[PDB]
Amino acid sequence: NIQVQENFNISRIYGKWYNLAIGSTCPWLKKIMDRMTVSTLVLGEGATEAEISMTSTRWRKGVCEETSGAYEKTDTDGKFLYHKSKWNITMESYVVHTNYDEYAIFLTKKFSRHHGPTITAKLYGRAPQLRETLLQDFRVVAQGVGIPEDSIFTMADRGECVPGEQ
């Protein structure tokens, strides 16, 4: 019953966010989640007006790693499609709760030819910290979509990196 947030204003979701917590039923993600530190995400206008540019930056091993993708708007505001045609993988993301100015929770369903669908939940803040109560909100939202409590991780802040830096 994944629920897009009502009266969703996509123009207000743009800009910079920090990933502060994550949970997932994806076996691989389950194994690496504890290595993840607070990462930055920037949402902007895509190549076309129907795309959203996604840019994520995090420490991985020694370096500042940037991942970039183009998400497609769909027939539903708050729902975005991310197709990896080379992989035959489709991810579909949902903004289930946000107040635009402080926090957002995104749920992402991943469809593969080779395993059952997985679900991943991420908590974002406009700043690298938020009240404990939002952490709790996130926990219940993730559990309510089938993520076990043992598969939910609050990330350490370490802090931000910029690609190109020295």
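Numbering of chain A is taken from Swiss-Prot, so the residues present carry the numbers 28-193, in order.
Structure method, as recorded: X-ray crystallography, 2.0 Å.
The backbone N, Cα and C atoms fix where each Cβ goes, and this holds for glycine too.
Taken verbatim from Swiss-Prot:
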MUTAGEN   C53 to S  Impairs the reductase activity toward cytochrome c independently of the electron donnor. Decreases the reductase activity toward methemoglobin. Decreases the reductase activity toward oxidized collagen
BINDING   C53, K111, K137, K149  3-hydroxy-L-kynurenine binding site
MUTAGEN   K111 to T  Impairs the reductase activity toward cytochrome c in the presence of NADPH; when associated with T-137 and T-149. Impairs the reductase activity toward oxidized collagen; when associated with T-137 and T-149
MUTAGEN   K137 to T  Impairs the reductase activity toward cytochrome c in the presence of NADPH; when associated with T-111 and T-149. Impairs the reductase activity toward oxidized collagen; when associated with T-111 and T-149
MUTAGEN   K149 to T  Impairs the reductase activity toward cytochrome c in the presence of NADPH; when associated with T-111 and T-137. Impairs the reductase activity toward oxidized collagen; when associated with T-111 and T-137
Using Cα positions only, nearest of the mutagenesis positions to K111 (mutagenesis position) (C53, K137, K149): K137
Neighbouring C-beta atoms (10 Å sphere around the C-beta of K149 (mutagenesis position)): 22
Pairwise Cα distance for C53 (mutagenesis position)/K137 (mutagenesis position) [Å, integer]: 9
Number of Cβ atoms other than its own within 10 Å, given for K111 (mutagenesis position): 12
Count of other CB atoms lying within 10 Å of the CB belonging to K137 (mutagenesis position): 21
Number of other Cβ atoms within 10 Å of the Cβ of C53 (mutagenesis position) across all protein chains: 19
Conformational class of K137 (mutagenesis position) under the three-state DSSP mapping: strand
Recorded 3-hydroxy-L-kynurenine binding residues, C53, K111, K137, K149 - maximal Cα separation rounded to whole Å: 20
Distance [Cα-Cα, Å, rounded] between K149 (mutagenesis position) and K137 (mutagenesis position): 14
